[PDB]
2 protein chains.
Amino acid sequence: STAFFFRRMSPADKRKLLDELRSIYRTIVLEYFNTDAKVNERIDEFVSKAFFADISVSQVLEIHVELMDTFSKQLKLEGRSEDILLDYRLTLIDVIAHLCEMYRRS
Amino acid sequence: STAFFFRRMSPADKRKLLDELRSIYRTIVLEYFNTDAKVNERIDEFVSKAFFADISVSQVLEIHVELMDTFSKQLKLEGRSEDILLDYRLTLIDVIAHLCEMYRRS
């Protein structure tokens with residue numbers, strides 16, 4: 001069980017890892033729904049690092065919500081224009097599903 | 001690893017188990033967003049049975065999509081009225097997240 005080993009080796013201060021995971025999740029969102037982009041590689045990278053870091057599913061959702069807020073602020077979305085982001089609920093399911101399958105298949 | 005044991009013991013024909021999982025997921029959807037209902041108990045029941053049955057995350061998504069289709073047919077939803085169902089994407093995240101945490105914490 002590499003999960004066991006990664007849990008054993010995971011640092012008390014996960015802030016740097018969380019920063020890296022945020023950065024990867026940003027690229028996933030930017031690349032999702034888009035053809036010709038390999039969001040598949042980026043999702044694998046996120047899942048691999050999340051598994052390595054032994055973060056909780058709550059922390060994954062937290063990263064997603066942080067990024068949705070960030071994009072809203074960056075694009076100056078007001079009121080109902082925030083709805084352009086709603087389809088990224090599919091991105092979140094995709095990421096959590098792939099993390100679940102990582103834990104299930106090893 | 002009970003996951004190991006459940007995989008070992010899981011039947012080749014999972015049709016009866018899938019039927020039971022569909023029935024539970026139906027009650028989850030009906031109870032979700034609703035206060036005074038303990039959808040928490042029903043979600044735990046689904047996750048427990050999914051773990052026991054060793055079904056894939058694809059099969060969980062398949063059950064969700066089957067049920068959304070069923071509710072649409074039962075309520076005679078046409079066109080844009082199907083959008084009343086979109087908030088159940090949150091239900092699906094909730095269920096897959098809880099399944100992921102089941103694999104992660106044991």
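The chain as shown is numbered from 1 upward.
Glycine residues also receive a Cβ, built from the backbone N, Cα and C atoms like all the rest.
Neighbour count (other Cβ atoms within 10 Å of the Cβ, all protein chains): 12 for A:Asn40 (mutagenesis position). Quoted from Swiss-Prot, the note attached to the mutagenesis of A:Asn40 to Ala (Swiss-Prot position 212) states: Weakens KaiABC formation.
Record note (Swiss-Prot), mutagenesis A:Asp94 to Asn (Swiss-Prot position 266): No effect. The unchanged residue is displayed. Listed in sequence order, A:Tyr32, A:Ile43 are the same-chain residues at least 6 apart in sequence whose CB falls under 8 Å from the CB of A:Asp94 (mutagenesis position). Secondary structure at A:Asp94 (mutagenesis position), taken from DSSP and collapsed to helix, strand or coil, is helix.
Among the sequence features in Swiss-Prot, the mutagenesis site A:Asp94 to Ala (Swiss-Prot position 266) is noted as follows: Weakens KaiABC formation.
For A:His98 (mutagenesis position), the same-chain residues lying six or more positions away in sequence with a CB closer than 8 A to its CB are A:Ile43, A:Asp44, A:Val47. Quoted from Swiss-Prot for the published mutagenesis A:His98 to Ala (Swiss-Prot position 270): Induces a decrease in activity and ability to enhance KaiC phosphorylation.
A:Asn40 (mutagenesis position) falls within a helical segment according to DSSP.
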